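Student: I'd like to ask you about the structure that follows.
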Amino acid sequence: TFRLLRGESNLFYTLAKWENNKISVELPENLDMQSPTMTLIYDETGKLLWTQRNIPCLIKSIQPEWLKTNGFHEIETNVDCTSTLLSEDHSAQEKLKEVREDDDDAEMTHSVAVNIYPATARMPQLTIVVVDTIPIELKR
């Protein structure tokens, strides 16, 4: 889980560059866009610097306390938000349709790994957050 999302976090760390008070992430050519993760990068103060996808409901669901340490956490969000997160994913969209019909405020829980990268000569201190886009309720 955490140990598993750590790999994606490390990847995005090595992909990132710090230039002119800004994070830039250049994605590798032909990289899978269909991986079930979304990564966010914050500064040590907890300011969001970069996000793989701009999804405000999920971003607002990230608790600031979490951001100062390494940890494994859970987002408690809604089926509307999860549907926005999984928009491109066809099959998932079918399932999501179903669940939306049974309950329109159905709760969705997403695993999250928070990862700390101390400042180096190359890079300032960063917190990298990796979210499992498939919620616990849909894993089975």
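Chain A is numbered as in Swiss-Prot, which gives 48-187 for the residues shown.
Quick check of the header: X-ray crystallography, 1.9 Å.
Cβ coordinates are placed from backbone N, Cα and C, and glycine is handled just like the others.
For reference, Swiss-Prot lists these features for the protein:
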| type | residues | note |
| --- | --- | --- |
| MUTAGEN | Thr48 to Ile | In pho-24; low affinity for Ca(2+). Confers to cells a PhoP constitutively active phenotype. Affects PhoP/PhoQ-signaling cascade and increase net phosphorylation of PhoP. No effect on initial rate of autophosphorylation and decreases phosphatase activity |
| MUTAGEN | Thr48 to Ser | Confers to cells a PhoP wild-type phenotype. No effect on net phosphorylation of PhoP. Decreases 5-fold initial rate of autophosphorylation and shows a wild-type phosphatase activity |
| MUTAGEN | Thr48 to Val | Confers to cells a PhoP constitutively active phenotype. Affects PhoP/PhoQ-signaling cascade and increases net phosphorylation of PhoP. No effect on initial rate of autophosphorylation and decreases phosphatase activity |
| BINDING | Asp151, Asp152 | divalent metal cation binding site |
| MUTAGEN | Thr156 to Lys | Impaired PhoP repression by high concentrations of divalent cations |
| MUTAGEN | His157 to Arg | Impaired PhoP repression by high concentrations of divalent cations |
| MUTAGEN | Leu185 to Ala | Impaired PhoP repression by high concentrations of divalent cation |
| MUTAGEN | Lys186 to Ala | Impaired PhoP repression by high concentrations of divalent cation |
Student: A 10 Å Cβ contact count, applied to the mutagenesis positions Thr48, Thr156: which residue has the minimum?
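Tutor: Among the mutagenesis positions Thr48, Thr156, the sparsest Cβ neighbourhood within 10 Å belongs to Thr48.
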Student: Restricting the comparison to the mutagenesis positions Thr48, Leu185, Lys186, which residue's C-alpha is spatially nearest the C-alpha of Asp152 (divalent metal cation binding site)?
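Tutor: Among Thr48, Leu185, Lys186, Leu185.
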Student: Please report the distance from the Cα of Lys186 (mutagenesis position) to the Cα of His157 (mutagenesis position), rounded to the nearest angstrom.
Tutor: 11
Student: How big is the Cα-to-Cα gap, in Å, between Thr156 (mutagenesis position) and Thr48 (mutagenesis position)?
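Tutor: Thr156 (mutagenesis position) and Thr48 (mutagenesis position) have their Cα atoms 14 Å apart.
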Student: Can you tell me how far the Cα of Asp151 (divalent metal cation binding site) sits from the Cα of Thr48 (mutagenesis position), in Å?
Tutor: 29
